[PDB]
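I'd like to ask some things about the structure below.
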Amino acid sequence: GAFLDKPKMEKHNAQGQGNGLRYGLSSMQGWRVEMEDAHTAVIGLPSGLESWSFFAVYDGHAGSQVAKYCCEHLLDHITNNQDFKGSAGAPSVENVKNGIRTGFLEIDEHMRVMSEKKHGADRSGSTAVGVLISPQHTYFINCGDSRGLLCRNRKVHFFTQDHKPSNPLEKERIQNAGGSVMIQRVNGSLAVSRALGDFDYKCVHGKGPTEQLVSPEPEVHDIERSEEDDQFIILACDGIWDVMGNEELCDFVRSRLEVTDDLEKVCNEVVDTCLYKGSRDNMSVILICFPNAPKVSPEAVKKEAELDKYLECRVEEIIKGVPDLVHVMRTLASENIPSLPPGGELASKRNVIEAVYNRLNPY
Ligand SMILES: [Mn+2]
Ligand SMILES: [Mn+2]
């Protein structure tokens, strides 16, 4: 509803390891007056799914309630229904997919009844993007305009398709539910076509839960795992994707992993880079690395130290009536400095430039 006068740049982090996985995450409120993102990150699932893992980002809209509920309860709604637990043995691919769909519909209905019964005043909604990782499969899950991708063999192997109201099938559903897409928005208001919550958009008489103006139905994609070739998974809200493309962010993350194995720090760098690229939204990123993720390179670390020192010297010489940081950044940009991080560019080096600037002009 409003912007802060200065961004809240404080990072909240988590990290972990297990089942042959390493992960880090970072979330940051940014320019927004409230933090309405949430996330789930768990290696080892209950009830015979110890070798399974689950990661998810939730981008809350008009409040954090739906997102916060999801982040604590979506997983059990997915795994603790009859469709997921279908077969006698390990869940089949269909069990997993049907189980995920049922879990989204059932948590949505659960929240709706909780809200009706307790006379809930919030009209919040949430996206969800995540991965359910088994020994042999990565199941991508998407509902909304948060986004996930898989980097395999140094390339974007897969990314989720954002649910935008102007997408043909989304637009069709909206119109069949009595609504319209005005520019990019449901009835000129809502920027997503799919979400949990947003119950005001789920009141069309004579249409099922998945045929409302806004649908809680997730899209699920089974990717068979590749032990040799799988590198990393990125999950993030639109606060990240609004200012960095799939290949850019994939290239950027690779460049950062070649310099560090600290996954929280890599996530911090993504979020700061997007802030400095002009993102004014809440930002959350989860980075899940597989055994063959890029490795720290002695040469990359050396190039990074050389670049940092170079930037430090440039700031000094530009300072020489001292220019402010905005103007220093502008001057550095006009220098077309080579060997900046792919995708991240000068924005990804701002913390280094600003720390230099502060040392030289501390007042
Ligand atoms: Mn939000
Ligand atoms: Mn957002």
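All chain A residue numbers match Swiss-Prot; in order, they span 2-321, 326-368.
Per deposition record, X-ray crystallography, 2.1 Å.
Backbone N, Cα and C define each Cβ position, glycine as well.
If you look up Swiss-Prot, you'll see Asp60, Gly61 marked as Mn(2+) 1 binding site. Taken from Swiss-Prot, the feature Mn(2+) 2 binding site covers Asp60, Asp239, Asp282, and the record attributes it to experimental evidence. According to Swiss-Prot, the feature domain 'PPM-type phosphatase' maps to 23-291, an assignment based on sequence analysis. For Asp239 to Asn, Swiss-Prot lists a mutagenesis experiment annotated as follows: No effect on binding SMAD2.
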Compile a sequence-ordered list of residues in the same chain as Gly61 (Mn(2+) 1 binding site), six or more apart from it, whose Cβ lies below 8 A from its Cβ; state 'none' when nothing qualifies.
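Listed in sequence order, they are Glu37, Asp38, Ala39, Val67, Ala68, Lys69, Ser125, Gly126, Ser127.
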Calculate the distance in Å between the alpha carbons (Cα) of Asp239 (mutagenesis position) and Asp60 (Mn(2+) 1 binding site), and round it to a whole number.
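Rounded to the nearest whole number, the Cα-Cα distance is 8 Å.
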Rounded to a whole angstrom, what is the C-alpha distance between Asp282 (Mn(2+) 2 binding site) and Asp60 (Mn(2+) 1 binding site)?
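Spelling it out, the Cα of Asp282 (Mn(2+) 2 binding site) and the Cα of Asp60 (Mn(2+) 1 binding site) are 10 Å apart.
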Can you go through the binding-site residues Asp60, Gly61, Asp282 and pick out those with a C-beta less than 6 angstroms from ligand 2?
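Close enough to ligand 2 are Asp60, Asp282.
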What recorded positions among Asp60, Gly61, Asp239 have a C-beta sitting less than 6 Å from any atom of ligand 1?
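Once distances to ligand 1 are taken from each Cβ, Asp60, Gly61 fall under 6 Å.
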Quick check: with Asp60, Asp239, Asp282 left out, which same-chain residues have Cβ atoms within 8 Å of the centroid of the Mn(2+) 2 site Cβ atoms?
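Result: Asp38, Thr128, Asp146, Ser147, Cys238, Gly240, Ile241, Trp242, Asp243, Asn283, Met284.
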Using all protein chains shown, find which of the recorded positions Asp60, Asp239, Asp282 scores highest when you count other CB atoms within 10 A of its CB.
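In terms of Cβ crowding, the pick is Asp60.
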For the deposited coordinates, which leave 4 residues unmodelled after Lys321 and before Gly326, what is the C-alpha to C-alpha distance in angstrom?
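Here the Cα-Cα span across the missing residues works out to 9 Å.
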